[PDB]
Amino acid sequence: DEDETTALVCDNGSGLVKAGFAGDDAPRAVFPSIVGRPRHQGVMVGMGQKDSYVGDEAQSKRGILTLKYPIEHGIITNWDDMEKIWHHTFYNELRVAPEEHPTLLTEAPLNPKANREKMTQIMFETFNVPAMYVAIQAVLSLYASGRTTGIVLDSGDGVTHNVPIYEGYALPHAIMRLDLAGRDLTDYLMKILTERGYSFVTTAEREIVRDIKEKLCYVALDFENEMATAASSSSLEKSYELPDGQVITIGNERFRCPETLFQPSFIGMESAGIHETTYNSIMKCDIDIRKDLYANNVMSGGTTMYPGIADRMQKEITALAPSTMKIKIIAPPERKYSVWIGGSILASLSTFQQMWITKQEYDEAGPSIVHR
Amino acid sequence: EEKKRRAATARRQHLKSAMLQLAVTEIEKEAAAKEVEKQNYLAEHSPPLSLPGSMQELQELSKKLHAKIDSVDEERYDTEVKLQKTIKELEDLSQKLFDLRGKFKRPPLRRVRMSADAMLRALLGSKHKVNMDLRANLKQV
Amino acid sequence: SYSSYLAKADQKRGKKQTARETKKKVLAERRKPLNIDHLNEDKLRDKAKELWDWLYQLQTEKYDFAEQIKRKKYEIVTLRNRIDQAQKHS
Amino acid sequence: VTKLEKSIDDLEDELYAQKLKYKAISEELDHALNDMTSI
Amino acid sequence: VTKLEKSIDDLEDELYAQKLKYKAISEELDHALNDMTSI
Amino acid sequence: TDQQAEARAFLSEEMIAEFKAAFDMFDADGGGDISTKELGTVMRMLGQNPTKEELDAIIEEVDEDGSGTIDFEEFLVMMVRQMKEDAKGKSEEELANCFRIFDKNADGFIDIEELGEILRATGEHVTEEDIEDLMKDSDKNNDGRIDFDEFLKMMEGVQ
Ligand SMILES: [Ca+2]
Ligand SMILES: [Ca+2]
Ligand SMILES: [Ca+2]
Ligand SMILES: [Ca+2]
C-alpha cells in the first residue's frame, strides 16, 4: 500500500495535463496546460496579489493575464513555467505532498535525452519525490490496449505521431511526427464556420467553436460522396444552440474539419496525412515485423475521437497495404486517456516496483540513471 | 440533555472488549484443535511405518512407496496450482476494491518485511528487553 | 456472437495444453528413479524409510496447501462482501 | 492435404465460437444503445 | 487437397470478415456503454 | 530532521538505547552511518540477499540529507515506521481472525444472531436489548449484518 495507493501518474500534454493515482480508472485531474501572468497590478475581491495563475484559473481570467504554453508540440520548452504546472498538480489539484509519493511521468516520442534528465533533476531535486519513472506516451497507450507490438497513431492538442513499438521498444528510426492536431483543427473549423456566414466575435463565441468540433464533428468515410450528399441536402445538417438562443447551423463543415487530418492541403500544409504517414512508418520498419504492425494500429489521443475515424483509416491503409495483409485499426472508447490509463496499470503493477528510479539511485548515479 | 448517555457507550466498549477477549481465547482453541485434525489425517494416510521382513517385502514396499510418491506428489502439485489460482482470484478482487475505495484495511496478500522486534532479537540476542508495541513512556512517580 | 467460438477452442486448448507439459516438466524433475534395486539387503531398510519420509514430506505439504486454499476461499467470500457493500452507486 | 484439412477444421471451429461470441455482444448492444436514448 | 485448401481459404476469409465486423461492434460498445453511464 | 523529531519523541530511552546498540553493529568502521555495503553485510546476517538496487531503495527511504548513508537519526526514523507497520499488521490480523470466529456460518457477515451468541458466549451478563443495541451502533449501512469493514471500525480501539 506504501506505494500501491501512493503512485502518481502525470501525463503532461500540449493542451491538457491528465493526473491522478495509479490504480484509478481515469485521471483525477484534467486541466489546461497554461500559466498566466497578470498584465496589470490589482486584486480579486478577498484575495491577495497573485503572481501567477495555472490551469483553469488562467483560462477563466485570460483577459488580464499573458497566457503561456510550457509544452510546445509535446516537448517542454519552458522549465520555469513547467515546474509551476507540476506544483499546481501536486499541491492543489491532487492535494498530495509529493515527498512521499512515487511519480510516473510521461514524455514524448523523440524527447531529447537532456530533457528526460532535466525533469528528473526537478522531480528529485526541487519536489523531493521518493522515486519516479518516465514512460514514452505511445508506449503506454499500446500497453493499455493489452499489447506490446503494434503502431500507435497518437494525436492530441499540438502533435501527431506514429510510434511503431516491438516487444515494448519504440522504434526510433520509424517514428513520424506531424505538427497538426486538435488545436489546428479548432481554428480551421472556426474559419469554415465564419465562412458559412458567421461571427465568433466575443470570447464566449471563440471558446465554444471547440465544443462544436468535439460534439458535432465527424470523419466520414467516402468524404467524396459526402460533399455530394451535402448538396442534395439531406437531414445531414446539425444546429447547435449557443451560450444564448442564437442557434447556429452546421451541416456540411461538420466533416470538412477532420478531412483536414487526411488532407493537410485544406490548411496550407504540404506534409502527408495521417494514413499515409501510418503507412510510411510501416515501410520504414523491418520487413518481418510489418504484418504485426498492420494488424495493430492502436489509436490514442483527443483528436482521434472524431467518430468514423477508424473506418476511414481502416480503408485508407487496406488500400495502400499489399492484399496479402491483415489490416486492424484498434480505437478504444477511453482513448482520450489511453496514455494515462497505460501508466496507471503499469505503475500499479506488481512487477514495476523494480524499475522505479529511487533517490538512492539518483543521489548516487546523477540524472543519467533514469535517462537509460 | 442526555447527561447519562455517556455510560451507554462505555457499555458497548466493555462488551466489545468482552467480545475480543472471548475471541482470542477461542482463536487458539480452534488453532490447536485444527492441528489435532492434521495429525489424525496424517495418522492414517501415513501411519508409523514398520519395515517388513527382508527379501521381497522390503523391495516390494519400496516399490509401493516410490509409486505413491509420484502419486501424492502430483496431487500436491495440483493443489499448489489451485492455490495459485485462488490467491490470483483474490488479488484481482483485492484490486476491484482498491480503485473503488482506495487503500483499505487487511489486504489479503500482505507484503511484510521482518519486524523491528525481530531484527533487534536477531542482532542482540540475549539483551533485547522491550516488549515494544505502542505504549509510550512518561515519568512514573 | 459465434465468430468468437473459434476463440474458445484456440484459447482453452492452448492454455490447457501449456499447463500440462509444464506440470509434466516440473513433476518430472522432482523425480529420482528407484535405481537402487538389488545392490544390498539391509540397504532397502535404510532406503525404504527415506522414501517413506519423502512421502510423508509431500503428504504433509499437500495437507497445508489444502487448508490454505480453504482459508483463502474464506478471505474471498469476505473480500466479495466488501466489494458489494462498497458499491453504493450514489 | 492432412495438414490443410487439420487447419480447416481448427479455423471452422474457432469460428462458430467467434460467430456466436458475437450474437451476444451485438444483442447486449441494441439494449445498451436503447437505455441511454431513453435516459 | 485443392478442394479442402479452397474451402479453408473461404472459411479463413469469411473470418477475418467476422473477427473484424466485430472489433467495430464491441468498440462501438465500450463507447455506447460509456456515454449513458455519463449522460 | 522534523521526522527524526517525533520519531525520537515516539521511542523511549530504552528504545533508543537498544536501537543504538543495534545501529552500532550495523556500522562497521564505526564512522557514524551505515553504507550501501555495511547494510548488505547485516542483511545477510539477517537472512536476506538484497541487490544493489534493493539496498539503496532501502537506504534512501530515510536519507533526508541525500548522503547515501544512514545515521542513528535517519535510522530511528526507519525503526519507527517499522514499529508502526508491525503493530498495524498484528492488529488487523487479530481482528481478521476474530471476525472469522464470530462469523462461523462463513457468510462473510455477522448477523444479530451470531452477535448475540458470541456476546452471550462471553462471561458477561447481557439482555437482548444490549445485543440489538450493539448491532444498531455497529451496522452503519443498516443492512442487518456487520461486514468486515464495519467490524474493523466497531472494534477500532477496543484493546
Ligand atoms: Ca559507517
Ligand atoms: Ca544520512
Ligand atoms: Ca455470519
Ligand atoms: Ca452492515
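What you see of chain F is 5-163, where the numbers are those given in Swiss-Prot.
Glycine is treated like the rest: Cβ placed from N, Cα and C.
Here is what Swiss-Prot says about this protein:
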- F:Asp107, F:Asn109, F:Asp111, F:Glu118: Ca(2+) 3 binding site (BINDING)
- F:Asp143, F:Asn145, F:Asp147, F:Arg149, F:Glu154: Ca(2+) 4 binding site (BINDING)
- F:94-129: domain 'EF-hand 3' (DOMAIN)
- F:130-163: domain 'EF-hand 4' (DOMAIN)
- F:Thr131 to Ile: Decreases calcium affinity (MUTAGEN)
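Mapped onto this structure are the features recorded in Swiss-Prot.
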residue  : record                : DSSP (3 states)
F:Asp107 : Ca(2+) 3 binding site : helix
F:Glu118 : Ca(2+) 3 binding site : helix
F:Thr131 : mutagenesis position  : coil
F:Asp143 : Ca(2+) 4 binding site : coil
F:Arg149 : Ca(2+) 4 binding site : coil
F:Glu154 : Ca(2+) 4 binding site : helix
Quiz item: Out of F:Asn145, F:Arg149, F:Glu154, the binding-site residues in the record, which is closest to F:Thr131 (mutagenesis position) when you go by Cα distance?
Solution: F:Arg149
Exercise. Do me a favour and check the Cα-Cα span between F:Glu118 (Ca(2+) 3 binding site) and F:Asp147 (Ca(2+) 4 binding site); whole Å is fine.
Key: 15
Practice problem: From the binding-site residues listed here (F:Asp111, F:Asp143, F:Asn145, F:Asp147, F:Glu154), select those whose CB sits under 6 A from an atom of ligand 4. | Solution: F:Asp143, F:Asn145, F:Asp147, F:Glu154
Practice problem: Do me a favour and check the Cα-Cα span between F:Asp147 (Ca(2+) 4 binding site) and F:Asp111 (Ca(2+) 3 binding site); whole Å is fine. | Solution: 14
Exercise. Would you mind sorting out which binding-site residues among F:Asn109, F:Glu118, F:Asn145 put a C-beta under 6 angstroms from ligand 1?
Key: none
Quiz item: Which whole-number value in Å describes the distance between the Cα atoms of F:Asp111 (Ca(2+) 3 binding site) and F:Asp143 (Ca(2+) 4 binding site)?
Solution: 16
Quiz item: Does anything in the same chain, at least 6 positions from F:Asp107 (Ca(2+) 3 binding site), have a Cβ under 8 Å from its Cβ, and if so what?
Solution: F:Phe113, F:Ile114, F:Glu118
Quiz prompt | Same chain, 6+ residues apart, C-beta under 8 Å of the C-beta of F:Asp143 (Ca(2+) 4 binding site), given in sequence order | solution = F:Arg149, F:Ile150, F:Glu154
Practice problem: Identify which of the following binding-site residues, namely F:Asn109, F:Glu118, F:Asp143, F:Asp147, F:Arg149, F:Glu154, place a Cβ less than 6 Å away from any atom of ligand 3, and list them by sequence position. | Solution: F:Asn109, F:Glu118
Practice problem: Provide the number of Cβ atoms within 10 Å of the Cβ of F:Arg149 (Ca(2+) 4 binding site), excluding the reference atom itself. | Solution: 21
Exercise. Taking Cβ distances under 8 Å as the criterion, give the subset of the recorded positions F:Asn109, F:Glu118, F:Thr131, F:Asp143 near chain C, ordered by sequence.
Key: none
Quiz item: When you measure from the Cβ of F:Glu118 (Ca(2+) 3 binding site), how many other Cβ atoms are you left with inside 10 Å?
Solution: 19
Quiz item: Looking at Cβ-Cβ distances, which residues of the chain lie under 8 angstroms from F:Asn145 (Ca(2+) 4 binding site) while being 6 or more apart from it?
Solution: F:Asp151, F:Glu154
Quiz item: On a count of neighbouring CB atoms within 10 A, which of the binding-site residues F:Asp147, F:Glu154 is highest?
Solution: F:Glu154
Quiz item: List, in sequence order, the same-chain residues at least six positions removed whose CB sits under 8 Å from that of F:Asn109 (Ca(2+) 3 binding site)?
Solution: F:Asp115, F:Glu118
